[PDB]
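Right, one structure below, let's go through it.
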Amino acid sequence: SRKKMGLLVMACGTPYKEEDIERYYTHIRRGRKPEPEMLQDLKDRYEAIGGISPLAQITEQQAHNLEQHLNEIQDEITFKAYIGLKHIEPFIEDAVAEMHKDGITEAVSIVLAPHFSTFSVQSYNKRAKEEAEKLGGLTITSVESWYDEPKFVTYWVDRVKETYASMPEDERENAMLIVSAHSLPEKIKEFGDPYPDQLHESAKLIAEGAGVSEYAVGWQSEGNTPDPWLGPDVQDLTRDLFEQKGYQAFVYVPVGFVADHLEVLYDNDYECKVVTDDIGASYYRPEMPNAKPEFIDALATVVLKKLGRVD
Ligand SMILES: *Cc1c(C)c(=O)n2c(=O)c(C)c(C)n12
Ligand SMILES: [Cl-]
Ligand SMILES: [Mg+2]
Ligand SMILES: [Mg+2]
Ligand SMILES: [Mg+2]
Ligand SMILES: [Mg+2]
Ligand SMILES: [Mg+2]
């Protein structure tokens, strides 16, 4: 007889179809509906990246594959995955309510973003716990960060090694590795938020494992508020590094992101590519984890370590 546990997998969320762009972005913008020109622009961006339907499917596939893999690799717990999202249904509170309705009394949560922040991870975890407390009779232990899981570092190390090995000799000797995550408001620093330090440590670990001595850290995808967000932005960093040293290849590792969503397919593969094309450099951006077995095994290890069932 196995112990039953909920596996609460949390993420930003994505629209499910083009007609969800308005409500998704209204939610991100804290109730401010995008103007018509912006709605049209967003539609065009999603069309440019190959469409919307594949996006939420990745997150669902990650949760599904993680549940099945956890259930196969150990014999003590049977997990059932529930997805809880920030900016579109199913919302975090919906997922917790569904766990409670289904009879779950004990759950472990993980956010599909490897670095802790007060703005995102801590807020998701607190919301999940608050809903559990309101319903009663259900407890959640929450993963806070996992950027330093060795299997996750190794995923990116090996992707970087493959990219550098694929380069012509002249690029391989004159390339720059840019390691990035989603920008957040700079005011997180008032709380001692470790998010920037964790990104810098991811970059150090990945560059070290891959044997890449020239790398830099940047941020991407900042939102639209009056206070400053973490920088430099990858677009500006790329140009600055080019002006300083003349790199002829840029390799983008958006380690803060786990899937082929707009922030990678457009904010790297279009916006950074515009800059590398303008300066005459080659652009590389290795495969995101998505739902691939190597990444799912890394997440399974994160979960079982959090529960103390793996050293
Ligand atoms: C939607 C989204 C993703 C994937 C992410 O990592 N983040 C953030 O950090 C914010 C603030 C938002 C929105 N998102
Ligand atoms: Cl942490
Ligand atoms: Mg339609
Ligand atoms: Mg399966
Ligand atoms: Mg830790
Ligand atoms: Mg942008
Ligand atoms: Mg500003």
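Along the chain as shown, the residues are counted starting at 1.
A Cβ is built for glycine as well, from the same backbone N, Cα and C atoms used for every other residue.
Using a 10 Å radius centred on the Cβ of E19 (Mg(2+) binding site) and all shown protein chains, the other Cβ atoms total 10. Under the DSSP three-state reduction, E19 (Mg(2+) binding site) is assigned to helix. Residues or ranges marked as Mg(2+) binding site in Swiss-Prot (evidence: a curator's inference): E19, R45, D267, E271.
According to Swiss-Prot, the experimentally introduced change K86 to A (Swiss-Prot position 87) is described as follows: Retains 92% of activity. Counted within 10 Å of its Cβ, the other Cβ atoms near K86 (mutagenesis position) come to 17, all protein chains included.
Among the mutagenesis experiments that Swiss-Prot reports, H87 to A (Swiss-Prot position 88) is described with the note: Retains 5% of activity. If you draw a 10 Å sphere around the CB of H87 (mutagenesis position), it holds 17 other CB atoms from the protein chains shown.
The note that Swiss-Prot attaches to the published mutagenesis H182 to A or C (Swiss-Prot position 183) is: Loss of activity. Non-local contacts of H182 (mutagenesis position) by the CB criterion (under 8 A, 6+ apart in sequence, same chain) comprise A113, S120, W219, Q220, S221, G256, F257, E263. A strand conformation is recorded for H182 (mutagenesis position) in the three-state DSSP classification.
All chains included, 19 other C-beta atoms sit within 10 angstroms of the C-beta of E263 (mutagenesis position). Among the features that Swiss-Prot reports, Fe(2+) binding site is placed at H182, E263, with the record citing sequence analysis.
Record note (Swiss-Prot), mutagenesis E263 to V (Swiss-Prot position 264): Retains less than 1% of activity. The unchanged residue is displayed. When secondary structure is read from DSSP and collapsed to three states, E263 (mutagenesis position) falls in the helix class.
For the mutagenesis experiment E263 to Q (Swiss-Prot position 264), the note given by Swiss-Prot reads: Retains 21% of activity.
Neighbour list (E271 (mutagenesis position), Cβ cut-off 8 Å, at least 6 residues apart, same chain): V234, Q235. Under its mutagenesis entries, Swiss-Prot includes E271 to S (Swiss-Prot position 272) with the note: Abolishes the effect of Mg(2+).
Same-chain residues at least 6 positions away in sequence with a Cβ under 8 Å from that of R45 (Mg(2+) binding site) are, in sequence order, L262, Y266, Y270. A straight line from the CA of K86 (mutagenesis position) to the CA of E19 (Mg(2+) binding site) spans 18 Å.
For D267 (Mg(2+) binding site), the same-chain residues that are 6 or more apart in sequence and have a Cβ closer than 8 Å to its Cβ are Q220, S221, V234. Checking the recorded positions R45, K86, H182, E271 for a CB within less than 6 Å of any atom of ligand 1 leaves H182, listed in sequence order. Rounded to a whole number, the distance between the Cα atoms of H87 (mutagenesis position) and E19 (Mg(2+) binding site) is 15 Å.
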